[PDB]
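**Q** Quick one: the structure is below, questions incoming.
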Amino acid sequence: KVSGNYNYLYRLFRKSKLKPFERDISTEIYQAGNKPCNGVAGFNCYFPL
Amino acid sequence: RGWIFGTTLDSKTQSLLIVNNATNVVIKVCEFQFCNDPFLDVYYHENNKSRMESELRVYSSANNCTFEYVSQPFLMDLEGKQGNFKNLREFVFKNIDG
Ligand SMILES: *[C@@H]1O[C@H](CO)[C@@H](O)[C@H](O)[C@H]1NC(C)=O
Ligand SMILES: *[C@@H]1O[C@H](CO)[C@@H](O)[C@H](O)[C@H]1NC(C)=O
Ligand SMILES: *[C@@H]1O[C@H](CO)[C@@H](O)[C@H](O)[C@H]1NC(C)=O
């Protein structure tokens, strides 16, 4: 796609390492820093995907 | 009639759904929000009437649920011609690498 393709995604941050051959798809925000966001995704609340 | 395996058992974590039939099995994986509505009758007592057929009311919702499985029945309801020799059904469940 001349404008690029954005349908192919990857998760970035998670709580711990992945077990061998186990999917961990989830829809929520990452707890980083000192602000456990409730979906606000503000500062220190990065989207995993 | 069956067993449930999973975590938090909601439409936010991948969940199992294992139910045993007369002679079948309907193991599946889904993200159903719940299915705990059997609708117990006001006269559900078996002393008067034991009639309880297809009392499932299951998989109310399925947002991302495609993985399904069916096979032959697991439990073989058998009778020793008396209740004293009850079928000591024994099962062992472990879930290493699928
Ligand atoms: C459960 O078993 C009955 C009879 O044993 C059968 O009619 C029915 O189709 C089975 N359930 C499913 C989902 O196939
Ligand atoms: C038992 O159930 C039947 C219908 O299932 C009902 O007609 C009857 O009144 C109940 N009680 C007795 C004592 O039979
Ligand atoms: C899952 O189901 C929801 C229901 O609205 C849908 O929006 C979504 O695209 C489906 N797929 C994923 C990967 O969430």
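Since chain B takes its numbers from Swiss-Prot, the residues it shows come out as 102-199.
Technique stated in the header: electron microscopy, 3.7 Å.
In case you wondered, yes, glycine gets a Cβ from its N, Cα and C as well.
Copied straight from Swiss-Prot:
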VARIANT   B:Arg102 to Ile  In strain: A23.1
MUTAGEN   B:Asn121 to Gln  Partial loss of biliverdin affinity
VARIANT   B:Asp138 to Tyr  In strain: Gamma/P.1
VARIANT   B:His146 to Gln  In strain: Omicron/XBB.1.5, Omicron/EG.5.1
VARIANT   B:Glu154 to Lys  In strain: Kappa/B.1.617.1
VARIANT   B:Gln183 to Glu  In strain: Omicron/XBB.1.5, Omicron/EG.5.1
MUTAGEN   B:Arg190 to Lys  Partial loss of biliverdin affinity
VARIANT   B:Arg190 to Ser  In strain: Gamma/P.1
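Provide an account of the burial state, proximal residues and distances for the features listed.
**A** Over all protein chains present, the Cβ of B:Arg102 (variant position) has 9 other Cβ atoms lying within 10 Å. In this structure, B:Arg102 (variant position) belongs to neither helix nor strand by DSSP; it is coil.
Long-range C-beta contacts of B:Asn121 (mutagenesis position), restricted to its own chain and to partners at least six residues apart, with a cutoff below 8 Å, comprise B:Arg102, B:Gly103, B:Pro174, B:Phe175, B:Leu176. Look at B:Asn121 (mutagenesis position): DSSP puts it in a strand.
Here the Cβ of B:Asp138 (variant position) has 10 other Cβ atoms within 10 Å, regardless of which shown protein chain they belong to. In the three-state DSSP scheme, B:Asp138 (variant position) falls into the coil class.
B:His146 (variant position) falls outside any helix or strand according to DSSP and counts as coil.
DSSP classifies B:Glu154 (variant position) as coil under the three-state reduction.
According to DSSP, B:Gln183 (variant position) is assigned to coil rather than to any helix or strand.
Counting only same-chain residues six or more apart in sequence, the Cβ atoms lying under 8 angstroms from the Cβ of B:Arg190 (mutagenesis position) belong to B:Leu176. When secondary structure is read from DSSP and collapsed to three states, B:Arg190 (mutagenesis position) falls in the coil class.
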**Q** Just to be sure I understand the packing, how many Cβ atoms besides its own are within 10 Å of the Cβ of B:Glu154 (variant position)?
**A** 6
**Q** Tell me which residues of the chain lie with their Cβ under 8 angstroms from that of B:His146 (variant position), as long as they are six or more apart in sequence?
**A** none
